[PDB]
Amino acid sequence: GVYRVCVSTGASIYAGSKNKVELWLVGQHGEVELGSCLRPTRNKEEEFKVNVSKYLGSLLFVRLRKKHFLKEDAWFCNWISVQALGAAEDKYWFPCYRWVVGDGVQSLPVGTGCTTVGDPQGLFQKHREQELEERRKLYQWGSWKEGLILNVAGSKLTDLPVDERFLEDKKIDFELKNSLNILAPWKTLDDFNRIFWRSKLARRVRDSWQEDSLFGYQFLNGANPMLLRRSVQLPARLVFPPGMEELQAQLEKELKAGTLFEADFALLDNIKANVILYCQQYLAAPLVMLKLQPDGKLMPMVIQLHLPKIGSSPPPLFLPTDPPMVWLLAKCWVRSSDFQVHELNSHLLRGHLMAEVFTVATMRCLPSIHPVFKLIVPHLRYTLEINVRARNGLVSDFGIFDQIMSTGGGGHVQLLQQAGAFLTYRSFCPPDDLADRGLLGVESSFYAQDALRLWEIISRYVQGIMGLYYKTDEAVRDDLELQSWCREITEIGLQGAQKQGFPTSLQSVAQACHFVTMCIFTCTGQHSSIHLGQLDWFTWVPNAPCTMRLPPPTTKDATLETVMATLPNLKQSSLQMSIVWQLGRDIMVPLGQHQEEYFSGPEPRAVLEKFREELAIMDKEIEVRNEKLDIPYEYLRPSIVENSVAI
Ligand SMILES: CCCCCCC#Cc1ccccc1/C=C/C(=O)O
Ligand SMILES: [Fe+2]
């Protein structure tokens, strides 16, 4: 029959090629040779009619060979579509979206997608098994540091598969005034103003960072809402020095009313503090007890800076009533500890490292033709590149972290190791996490609200696509590839995460959907909610000290002098700004807005379109409620929630 074959080439600087490409149309009933059909032009679609006097039937693949003359010259193929003109059948979609290197022959299956069980005739069996074999050879596990969840093999960017590298245009675009004031005073809090300020919220932070309300507000809607939780009982670490009966009563009252909250940084205990230029840096594992007030404010009640040691008197408990500098100092310690835990655990580990696990596991276990692969890939874009770059300058030995963070120098890795034990399945699912932390219902928490709504929207999207390939729980149980995928993640990538609540197999449609939703959310909502706020809360050093120069107080006689001596110096404060500012000044793909089409059918596309509709409505509604908000919570607005962990 007569077909309109169309080939799409990438837009990146090197997507084009000077080599001719041969095409073959292979259907269920025979195939044909089209020969050298074109010479790939960057950012161009090449269409041409061809008449084959043979009956192919339904097309299964499109074979291609890039014949090179003297030099090989790579080519980035987006896709190939062949439309049978005249016959009333659908346009055959052959998704590629990858680099074609070498004179080797490749086959692109039609984008309908299917599971081994969903392909009884085994038409794509040979292909998927060999694609996976090649996948496993290209995407291997590794370990940047012992004791952490696994990452992608190698240590340099060049060790990543060609398809994982930034497209040239993004690579080039992605890649002191303070030193003038190098002879400027450093005696008072106001001196911190020499930094520079960059946004509406940041300025607010600079203007009211000493506010107990703003302080406690951050536990809910700030850059790190992953720590706070409703107190079921008083923390066992919260032991009282003599004479603290009054406070203890106020605590009991709030507990009984169920408005007592806690933010415990015990994770930081026993972690090696940095030594920058032979000077000792300091860390603290504080505990903050707060009360949710009827007017909607979360206010700090007490701050304990040290964990009580068994066999010795309890450490002091700081109160809002203590001298200004004493209380202010205790808060700075909490702000500093949050910065460390935020960056290492909430951001790096829970966001970047988790995503990488899902990425590698996916590339190793799910074939391009697989439904789940098509659902997930968009959300894995550029994760390996960014993470590799992080381990080659940010968290690497002698890197940026080691240069300015109090956890840098070794402790950061200990924290990352110790933190693995807390990577529980439930903590990655808002409905579950928010419930366990008693945040469900707390109307002051825009994070919890937006997190829940966004989760539901993604859940429906996942269900909608999964529903078209798994009509029964039995269908998911029998999916060997899906099962191996689940294991590659849980048992391998996460190193026995089954003990932390992760599934070792998916036994139902509802369970598989939940798992895919968990992955998709982690790579988008989870990361965005934690990444986006950095520029707003971490640019004003006092609100997030990268390091501390004096150990935590054990008495209540701190002076402004004590506060300044503890807080980062000019150089450090400046270095903090640079790192945060540059790493946040954001090109990008909004959640659900990926252009590449992996599915062929009209239904898969309808589900995606609904997903987009809902996200748009959520975005608009958030924008609105935010206009009537004191401090707008924007970290979960789909318009800015990224489609993958790519920054
Ligand atoms: C690949 C990003 C890894 C993020 C987690 C490790 C870190 C860090 C860091 C510390 C202090 C200031 C800024 C950064 C990173 C900022 C950013 O990624 O936007
Ligand atoms: Fe990030």
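So for chain A, numbering is Swiss-Prot's, and the shown residues are 2-176, 188-209, 212-600, 603-663, in order.
Determination method: X-ray crystallography, 2.4 Å.
Every residue gets a Cβ built from N, Cα and C, even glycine.
Taken straight from Swiss-Prot:
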type	residues	note
BINDING	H361, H366, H541, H545, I663	Fe cation binding site
DOMAIN	2-115	domain 'PLAT'
MUTAGEN	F353 to L	Changes the stereoselectivity of the oxygenation reaction to produce (12S)-HPETE instead of (15S)-HPETE
MUTAGEN	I418 to A	Decreases 15 lipoxygenase activity. Exhibits hepoxilin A3 synthase activity
Using DSSP and three states only, what is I663 (Fe cation binding site)? coil
Which of the recorded positions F353, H545, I663 have a Cβ less than 6 Å from any atom of ligand 2? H545, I663
Recorded positions whose CB lies under 6 angstroms from ligand 1, from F353, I418, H541: none
Mind giving me a neighbour count for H541 (Fe cation binding site)? Other Cβ atoms within 10 Å of its Cβ, every protein chain shown. 25
Are there any residues at least 6 positions away along the chain from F353 (mutagenesis position) with a Cβ closer than 8 Å to its Cβ? List them or say none. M419, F552, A558, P559, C560
Can you grab the distance between C-alpha atoms at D600 and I603 for me, in Å and as a whole number, given the 2 missing residues? 8
Taking the Cβ of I663 (Fe cation binding site) as the centre, count every other Cβ atom within 10 Å, in any protein chain shown. 17
Non-local Cβ contacts of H361 (Fe cation binding site) (under 8 Å, 6 or more apart, same chain)? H541, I544, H545
Deposited-model gap closure distance - 2 residues unmodelled, Cα of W209 to Cα of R212, Å: 6
Rounded to the nearest angstrom, how far is the Cα of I418 (mutagenesis position) from the Cα of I663 (Fe cation binding site)? 20
Provide the number of Cβ atoms within 10 Å of the Cβ of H545 (Fe cation binding site), excluding the reference atom itself. 23
Which same-chain residues, if any, lie at least 6 apart from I418 (mutagenesis position) yet have Cβ under 8 Å of it: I290, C560, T561, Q586, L589, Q590, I593
